[PDB]
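Structure first, commentary second.
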There are 2 protein chains.
Amino acid sequence: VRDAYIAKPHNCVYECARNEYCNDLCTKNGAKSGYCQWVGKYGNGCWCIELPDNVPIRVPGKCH
Amino acid sequence: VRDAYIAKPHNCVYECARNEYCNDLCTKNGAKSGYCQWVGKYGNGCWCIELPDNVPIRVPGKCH
């Protein structure tokens, strides 16, 4: 498992305005919990705790 | 076509913090354009202009 921004196609974050939205998105995908980052590595977006390894995450590179 | 909040499965909005994120999402799904609406019927989320009828929208009920 890993803690990371959960990705949507292709190598993009899910933006967010509140923590519960991210908690729900994360747990639906198997993570323990999640919250909304504002000033993390990739800016605004959902961050998941203990996301299963085969769920895509945001990594270095361009989103589109 | 209708102006509406585009839905993420299942009956969820896409939350947002910048307009390009919504315009990108809405136009990929065939809308004329879209923007990040902070306040509205279904609170913060992407609002699309003239989304095609076959693309789900947020409707009453809970996101799941």
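In order, the residues displayed for chain B correspond to 20-83 in Swiss-Prot numbering, which applies throughout.
For all residues, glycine too, the Cβ spot is worked out from N, Cα and C.
Annotated domain 'LCN-type CS-alpha/beta' per Swiss-Prot: B:21-83, in sequence order. B:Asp22 to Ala appears in Swiss-Prot as a published mutagenesis result, with the remark: 1.3-fold decrease in toxicity to mice, 16.8-fold decrease in activity on Nav1.5/SCN5A, and 7.5-fold decrease in activity on insect sodium channels. Here the residue is the original one, but Swiss-Prot notes a mutagenesis experiment at this spot, B:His29 to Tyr: 2.2-fold decrease in toxicity to mice, 6.8-fold increase in activity on Nav1.5/SCN5A, and 1.8-fold decrease in activity on insect sodium channels. Looking at Swiss-Prot, the entry for mutagenesis of B:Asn30 to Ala says: Complete loss of toxicity to mice, 380-fold decrease in the binding affinity for insect sodium channels. Here the residue is the original one, while Swiss-Prot reports the published mutagenesis B:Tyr40 to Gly with the comment 1.9-fold decrease in toxicity to mice, and 1.4-fold decrease in the binding affinity for insect sodium channels. Experimental mutagenesis is annotated in Swiss-Prot for B:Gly53 to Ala, with the remark: 38-fold decrease in toxicity to mice, 11.2-fold decrease in activity on Nav1.5/SCN5A, and 43.3-fold decrease in activity on insect sodium channels. One mutagenesis experiment catalogued in Swiss-Prot, B:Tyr61 to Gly, is accompanied by this note: More than 50-fold decrease in toxicity to mice. According to Swiss-Prot, the mutagenesis experiment B:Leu70 to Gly carries the annotation: >47-fold decrease in toxicity to mice, loss of activity on Nav1.5/SCN5A, and 233.3-fold decrease in activity on insect sodium channels. What Swiss-Prot says about the mutagenesis result for B:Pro71 to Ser is this: Not tested in mice, 1.2-fold decrease in activity on Nav1.5/SCN5A, and 16.9-fold decrease in activity on insect sodium channels. Among the mutagenesis entries in Swiss-Prot is B:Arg77 to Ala, noted as: Complete loss of toxicity to mice, and complete loss of affinity for insect sodium channels. Record note (Swiss-Prot) on the mutagenesis of B:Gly80 to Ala: 35-fold decrease in toxicity to mice, loss of activity on Nav1.5/SCN5A, and 7.8-fold decrease in activity on insect sodium channels. Looking at Swiss-Prot, the entry for mutagenesis of B:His83 to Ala says: 3.8-fold decrease in toxicity to mice, and 180-fold decrease in the binding affinity for insect sodium channels.
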* CB within-chain contacts under 8 A for B:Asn30 (mutagenesis position), separation at least 6 -> B:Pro75, B:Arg77, B:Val78, B:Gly80, B:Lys81, B:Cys82, B:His83
* Asked: Out of the mutagenesis positions listed (B:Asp22, B:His29, B:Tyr61), which are within 10 Å of B:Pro71 (mutagenesis position), Cα to Cα?
  -> B:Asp22
* Structure fact -> The correct subset of the mutagenesis positions B:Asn30, B:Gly53, B:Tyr61, B:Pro71 with a Cβ closer than 8 Å to some chain A Cβ is none
* To do: Name, in the order they occur in the sequence, the residues of the same chain whose CB lies under 8 A from the CB of B:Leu70 (mutagenesis position) and which sit 6 or more residues away.
  => B:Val20, B:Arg21, B:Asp22, B:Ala23, B:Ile25, B:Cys45, B:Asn48, B:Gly49, B:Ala50, B:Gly53, B:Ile76
* Structure fact -> Quick tally, other C-beta within 10 angstroms, B:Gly53, B:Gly80; top of the mutagenesis positions is B:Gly53
* Asked: Looking only at the domain 'LCN-type CS-alpha/beta' (B:21-83), what are its DSSP counts of helix, strand and coil residues?
  -> 10 helix, 22 strand, 31 coil
* **Of B:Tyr40, B:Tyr61 (the mutagenesis positions), the residue whose Cβ has the fewest other Cβ atoms within 10 Å** => B:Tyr61
* To do: May I ask for the distance between B:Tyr40 (mutagenesis position) and B:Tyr61 (mutagenesis position), taken between their Cα atoms and rounded to an integer number of Å?
  => 18
* Asked: Between B:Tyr61 (mutagenesis position) and B:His29 (mutagenesis position), how far is it from one CA atom to the other, in Å?
  -> 14
